[PDB]
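A quick write-up on the structure given underneath.
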Amino acid sequence: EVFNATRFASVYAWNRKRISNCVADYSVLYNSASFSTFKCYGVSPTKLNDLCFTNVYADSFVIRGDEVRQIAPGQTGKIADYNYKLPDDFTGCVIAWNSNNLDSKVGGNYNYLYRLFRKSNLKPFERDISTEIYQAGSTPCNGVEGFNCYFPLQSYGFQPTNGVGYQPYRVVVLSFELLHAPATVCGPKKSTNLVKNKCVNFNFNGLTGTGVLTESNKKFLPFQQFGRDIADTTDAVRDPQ
Amino acid sequence: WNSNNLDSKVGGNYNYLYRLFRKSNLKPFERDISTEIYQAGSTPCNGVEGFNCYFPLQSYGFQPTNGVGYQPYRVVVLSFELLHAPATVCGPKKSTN
Amino acid sequence: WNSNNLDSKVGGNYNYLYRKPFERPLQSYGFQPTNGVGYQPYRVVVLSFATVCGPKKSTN
Amino acid sequence: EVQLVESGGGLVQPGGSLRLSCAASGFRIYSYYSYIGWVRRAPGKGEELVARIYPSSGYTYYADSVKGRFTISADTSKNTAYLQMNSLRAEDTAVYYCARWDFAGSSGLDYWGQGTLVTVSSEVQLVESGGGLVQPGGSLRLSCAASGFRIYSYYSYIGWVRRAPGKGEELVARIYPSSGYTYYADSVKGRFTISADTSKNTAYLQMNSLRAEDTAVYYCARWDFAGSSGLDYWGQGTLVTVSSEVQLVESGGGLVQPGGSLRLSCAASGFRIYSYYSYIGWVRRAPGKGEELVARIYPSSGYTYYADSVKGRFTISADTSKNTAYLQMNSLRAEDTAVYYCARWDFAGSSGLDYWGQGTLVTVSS
């Protein structure tokens, strides 16, 4: 619904889609080979299927192909600094593909805006939709253009005739959040039955280890999902089903 | 800055010259004070002026009566060099009590 | 390696024919001993480049 | 290398229009989101922003003083910015300049063109008069008005040229009012004075102590400040009288009796047969027929090829020291009457016959 969305946001005003209460198959996205870029930080595109997460956020927008490379941790540039940035501590996936048959036309598809001018650089997940005329020089702009005064948001003239670097690309960035909270999202992973009083390997909603899964009376508060030993290791779980 | 009270006079201040011809453009901070006749056309100049042959320099006829774009301006350009030599040109120190 | 005294022939050495990297309609080359370099044949050998090691040099 | 280059100024009638053009040299506009606009400086004013075009974003922006009249456009193939100024008024007289703003996070106009003057008022000619008859020892004054340009303020210099009967043009004098200097030719120094009146925009030549040898048609000419230069605009003149490979070239055709033989020869012009692997064959066209192949020789490869209709009778050969192709036709029959032509087949990797010879007729009869 995001990747094949018919409409993407202007990058200066990139959209954020909340994905929750679902099964997340990422192997179907990765191996579709529809993407030119599918760069996952920390955890590979097909391994993150083993992680559940409580929330997944899909940041959806259109940029020029030459700016796709700026959507990464530690980067600078007109998109990384003024339209859409990623944090150094990014463990998500940057997925991008050519949309030269969707977001471009002869004469130019100007539906997508981006920021050139900003008083300061963006925080990793900041969005900035101000229409104030940027003052580059010494003369107050007072809302209008003039010498060293220029409206900060311009369209990308996306045309099918552009070389690849200026063809439009659709970019979706997937941020995956692991909280103390129970998962609402799991990968395409089948469950089995519980076994007690035997040594087993286990996986409880993404929590793994080896031990004997006996039943107990630990008085977990209604909202607690896991317990702890004197060693501060997990010594109990609540079964996710 | 404007020097229309220094480098101009009624009748014309002709104390300043500039080059109208040069075989090629100057390199940054190049100076060119040659006095050979520039050959603008095909006719050999052989050291003298004539059709399509001109002395490369010209005077600026500076007058107080010129419009602003033709009034003389004094220009000083500050070229700041970082050499292996010790720094010797530094602004004032921001000292306090 | 010039072969003007080996392959070239006065009446023309026409036994070498000519017409995708390393691919292995045709006319021959008129190699001739009395002609200039353009028509002097060369033995051309191309070395594309573990199984093949040169010598280890040594001393006393 | 990187610069803004502009032209297109001139004189325009109020209510009409003028178009300016500024080329992007050393850089491109569209592909770098570089923005090129126009700025003007009206007499009595400093710089005023007029318009900016961003081909890469598809937008044009304008200053309030020109909105509704001026259009800014660009040609991304020609990499040139243009300003189309419609409905011009006298108040729009200004030197127009092009300027460069790169995309950003601040920016500004760092690169500038040279500027050109747009005059809007209610086309260049040098207009002269003052010729006539003067007696030796007397004097005559010529006058050349500058129409469409200004001598002092546009650095357009005016000189004089004379052409005596039986002679070509000889430079007489030059005046440069913008520098305050005059120059003379050696033949008139000490007698002729050149002057100008900048309030009349007119150049004058005062010729004293004229002699019969000074009879000439005198002309005025313009020399703009300038590298290369020359005299483009000239006055009409007035008379001052002072008084009291490739081709295959071929021959060898003619009449041969059947059972006999005939030899044809083509000289290779424009190329060399052996050294460039250019192969020469023969094609014939019999009366009542179109072209038929006869033979091809490759002396540089040692090969010959023949058409089925001549195999066993015709031999093709070449002499590489004469750069000439030959056809030896033995046992000729009446059926072999044809105009024979040479054709060139270069080695390729397909090829064909592009260059053809002149042709010659071979008649076989009794």
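Chain B residue numbers are taken from Swiss-Prot; in order, the displayed residues are 436-532.
Backbone N, Cα and C atoms are what each Cβ position is placed from, and that goes for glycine too.
Record features (Swiss-Prot):
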| type | residues | note |
| --- | --- | --- |
| VARIANT | B:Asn460 to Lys | In strain: Omicron/BA.2.75, Omicron/BQ.1.1, Omicron/XBB.1.5, Omicron/EG.5.1 |
| VARIANT | B:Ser477 to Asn | In strain: 20A.EU2, Iota/B.1.526, Omicron/BA.1, Omicron/BA.2, Omicron/BA.2.12.1, Omicron/BA.2.75, Omicron/BA.4, Omicron/BA.5, Omicron/BQ.1.1, Omicron/XBB.1.5, Omicron/EG.5.1 |
| VARIANT | B:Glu484 to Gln | In strain: Kappa/B.1.617.1 |
| VARIANT | B:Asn501 to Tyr | In strain: Alpha/B.1.1.7, Beta/B.1.351, Gamma/P.1, Theta/P.3, Mu/B.1.621, 19B/501Y, Omicron/BA.1, Omicron/BA.2, Omicron/BA.2.12.1, Omicron/BA.2.75, Omicron/BA.4, Omicron/BA.5, Omicron/BQ.1.1, Omicron/XBB.1.5, Omicron/EG.5.1; May enhance affinity to human ACE2 receptor |
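Structure with Swiss-Prot features highlighted.
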{"residue": "B:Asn460", "record": "variant position", "DSSP class": "coil"}
{"residue": "B:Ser477", "record": "variant position", "DSSP class": "coil"}
{"residue": "B:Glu484", "record": "variant position", "DSSP class": "coil"}
{"residue": "B:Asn501", "record": "variant position", "DSSP class": "coil"}
Original post:
From the Cα of B:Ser477 (variant position) across to the Cα of B:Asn460 (variant position), what is the distance in angstrom?
Top reply: 20
Original post:
Which whole-number value in Å describes the distance between the Cα atoms of B:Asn501 (variant position) and B:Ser477 (variant position)?
Top reply: 36
**OP:** Measure from each Cβ of the variant positions B:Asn460, B:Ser477, B:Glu484, B:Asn501 to the Cβ atoms of chain C, and list in sequence order the residues where some distance is under 8 Å, or 'none'.
**Re:** none
**OP:** Please work out the number of neighbouring Cβ atoms within 10 Å of the Cβ of B:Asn460 (variant position), leaving out its own Cβ.
**Re:** 7
Original post:
What number of additional C-beta atoms lies within 10 angstroms of the C-beta atom of B:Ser477 (variant position)?
Top reply: 8
Subject >> Cβ under 8 Å to chain D, applied to variant positions B:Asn460, B:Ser477, B:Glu484 >> reply: B:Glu484
Subject >> Other C-beta atoms that fall within 10 angstroms of the C-beta of B:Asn501 (variant position) >> reply: 18
Subject >> Distance from B:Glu484 (variant position) back to B:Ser477 (variant position), taken between C-alpha atoms, in Å >> reply: 13
**OP:** Mind giving me a neighbour count for B:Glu484 (variant position)? Other Cβ atoms within 10 Å of its Cβ, every protein chain shown.
**Re:** 16
